[PDB]
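Undergrad: Following this message is one structure expressed as structure tokens.
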Amino acid sequence: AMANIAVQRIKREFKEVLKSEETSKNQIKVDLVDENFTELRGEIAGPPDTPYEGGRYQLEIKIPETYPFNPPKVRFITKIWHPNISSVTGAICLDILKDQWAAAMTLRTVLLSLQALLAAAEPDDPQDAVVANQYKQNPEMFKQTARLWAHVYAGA
């Protein structure tokens with residue numbers, strides 16, 4: 001097992017996700033992978049009124065031994081076309097997953113923050129340059145491409 005603080009935090013946070021209004025709306029979900037709690041599987045719904053609407057995105061979530069004092073490591077398993085996520089690896093550019101993690105944050109707020117990122121790209125500080133360039137230079141074709149990928153990869 002992990003340290004008591006980490007185990008108790010993760011169990012509490014799993015309960016929080018289960019009991020949340022957002023899971024009742026089918027917006028977020030977290031499931032077990034191990035017999036332990038070092039890897040979890042997240043899922044988020046594409047926010048409404050975005051190219052990701054209708055899609056569901058699986059997330060690889062790795063909990064460090066130092067939880068809650070360092071962030072989970074999170075990657076998109078489900079491929080997505082977004083300026084702040086690698087279209088190749090699913091790697092995520094988001095401050096709360098690096099220098100702006102706070103110990104008060106939770107699995108629930110991480111999932112909800114990732115949804116919010118889907119609704120509010122920051123192309124000037126990108127993860128994927130090709131995607132970010134298209135977002136800026138041809139937003140109509142960015143939208144068509146992201147929608148297509150939501151159908152192709154995310155069940156939209």
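Just so you know, the numbers here start at 1 and follow the chain as drawn.
Keep in mind that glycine also has a Cβ here, set from the backbone N, Cα and C atoms.
Okay, so Swiss-Prot annotates it like this:
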ACT_SITE  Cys93  active site, glycyl thioester intermediate
DOMAIN    5-155  domain 'UBC core'
MUTAGEN   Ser87 to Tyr (Swiss-Prot position 86)  Inhibits ubiquitin transfer to macromolecular acceptors
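Quick one: where do these features end up spatially?
TA: For the recorded site, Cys93 (active site, glycyl thioester intermediate), the DSSP three-state label reads coil.
DSSP assigns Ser87 (mutagenesis position) to coil in the three-state reduction, placing it in neither a helix nor a strand.
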